[PDB]
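Notes to accompany the following structure.
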Amino acid sequence: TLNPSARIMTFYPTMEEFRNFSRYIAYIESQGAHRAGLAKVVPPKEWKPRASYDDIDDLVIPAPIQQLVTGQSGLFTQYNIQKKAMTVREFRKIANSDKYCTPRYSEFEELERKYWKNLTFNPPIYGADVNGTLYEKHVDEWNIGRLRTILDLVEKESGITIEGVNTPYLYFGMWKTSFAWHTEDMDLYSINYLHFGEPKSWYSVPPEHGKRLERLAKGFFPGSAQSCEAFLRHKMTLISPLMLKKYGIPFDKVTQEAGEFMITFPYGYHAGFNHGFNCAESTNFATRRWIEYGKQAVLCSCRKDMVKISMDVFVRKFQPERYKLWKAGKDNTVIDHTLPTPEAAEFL
Amino acid sequence: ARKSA
Ligand SMILES: O=C(O)CNC(=O)C(=O)O
Ligand code: NI
Ligand SMILES: [Zn+2]
């Protein structure tokens, strides 16, 4: 019906559509965008999150990670080793230097090839997980610091703050820096804006096929699966498109350019890599449709202090008629990944 | 608790 091919969709809102975030997410879901697990949203040309990016050179990256990768035949494991702090200024110099810079290429496929050929050599440094926002306090549209979604009920009612989830994160990339296959904490949505710099390429598995990817990864890494059910949440596992194709996992790819938003959808598996020096800002968010995902999310057991959000406030507020049953462990609801969020009543 | 890469 709506995106029967489940391919990644791109959207081009007017400033008027840009004004209401939750509504536009509802709209693109009514168009089937969520079926791919990932979507691109290009803001109108007039919109800018900030006027200029040169006043940021003194911003500190407290905990850079060197990404060491081991593996073969399209299956890899990534070990992130923490490094001493540096500024953006210092990071740019290392990123744009001849050792870590993007190699020469004609078309994207070549660069993609070089990424999967070279990802275990010359480990790069990733400026990840930096608390902060590059938005300007007066930008009211699609502000990653305040999106006004129902996820706020974690802070506003329960008083809990979870860094990177209900607060913004910055990511300073260089060539070959990557993010492994994962869904979001509590299978939330995420939003990602590339502020400036070289592109970020993404891979995505449709939520309706997510279980097939999990079985695949379990088969490849049984030791890891025995130790933790949700081990993919460790964000250590890299699997090439050739392997996905070989084993019959549906997926799509898309490249994100400076000034573009990417939205990931509940239980969308995604992975990717940065083309060169860049800066991205990201956070999680939610809609009504997410509540059932949150209730059913399989979480990491093996590590201390992992992100676990109490679903109680959500069930209580948006599903009062199911609350008693849910508290009793008797809620048998099955998720249909193809369905849009209820907020799209008007659009359909 | 925080988000980790
Ligand atoms: O930008 C990165 O390195 C990783 N980002 C995400 O996984 C996301 O935005 O959901
Ligand atoms: Ni993600
Ligand atoms: Zn675990």
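Throughout, chain A uses Swiss-Prot numbering, with the displayed residues spanning 7-354 in order.
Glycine is no exception: its Cβ is also placed from the backbone N, Cα and C atoms.
Summarising the environment of A:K206 (2-oxoglutarate binding site), the number of other Cβ atoms within 10 Å of its Cβ, over all protein chains shown, is 26. Under the heading 2-oxoglutarate binding site, Swiss-Prot lists A:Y132, A:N198, A:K206, A:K241.
Feature annotation from Swiss-Prot assigns Fe cation binding site to A:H188, A:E190, A:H276; the stated evidence is experimental evidence. In this structure, A:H188 (mutagenesis position) is part of a beta strand by DSSP.
Positions annotated as Zn(2+) binding site by Swiss-Prot: A:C234, A:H240, A:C306, A:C308. Long-range neighbours of A:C308 (Zn(2+) binding site) (same chain, six or more residues apart, CB within less than 8 Å of its CB): A:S233, A:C234, A:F237.
The domain 'JmjC' feature in Swiss-Prot is assigned to A:142-308.
Residues near A:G133 (mutagenesis position) in space but far in sequence (CB under 8 A, at least 6 apart, same chain), listed by position: A:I67, A:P70, A:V94, A:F97, A:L176, A:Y177, A:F178, A:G179, A:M180. What Swiss-Prot notes for the published mutagenesis of A:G133 to A is this: Abolishes histone demethylase activity; when associated with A-138.
A:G138 to A appears in Swiss-Prot as a mutagenesis experiment; the accompanying note says: Abolishes histone demethylase activity; when associated with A-138. Counting only same-chain residues six or more apart in sequence, the Cβ atoms lying under 8 angstroms from the Cβ of A:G138 (mutagenesis position) belong to A:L65, A:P174, A:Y175, A:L176.
Experimental mutagenesis is annotated in Swiss-Prot for A:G165 to A, with the remark: Abolishes histone demethylase activity; when associated with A-165. The Cβ neighbour count for A:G165 (mutagenesis position), using a 10 Å radius over every protein chain in view, is 7.
The DSSP secondary structure for A:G170 (mutagenesis position) is coil. Quoting Swiss-Prot on the mutagenesis of A:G170 to A: Abolishes histone demethylase activity; when associated with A-165.
For the mutagenesis result A:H188 to A, the note given in Swiss-Prot is Abolishes histone demethylase activity without affecting ability to bind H4K20me2.
Filtering A:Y132, A:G138, A:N198, A:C234, A:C308 by Cβ distance to ligand 1 (under 6 A) retains the following recorded positions: A:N198.
Sitting within 8 Å of the Cβ centre of A:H188, A:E190, A:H276, and not among those site residues for Fe cation, are the Cβ atoms of A:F185, A:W187, A:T189, A:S196, A:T270, A:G274, A:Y275, A:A277. Closeness to ligand 3 is met by A:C306, A:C308, these being the recorded positions among A:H188, A:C306, A:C308 whose Cβ falls under 6 Å from the molecule. Here the C-alpha separation of A:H188 (mutagenesis position) and A:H276 (Fe cation binding site) works out to 6 Å. Remark: of the binding-site residues A:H240, A:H276, the most isolated position is A:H240 (fewest other Cβ atoms within 10 Å of its Cβ).
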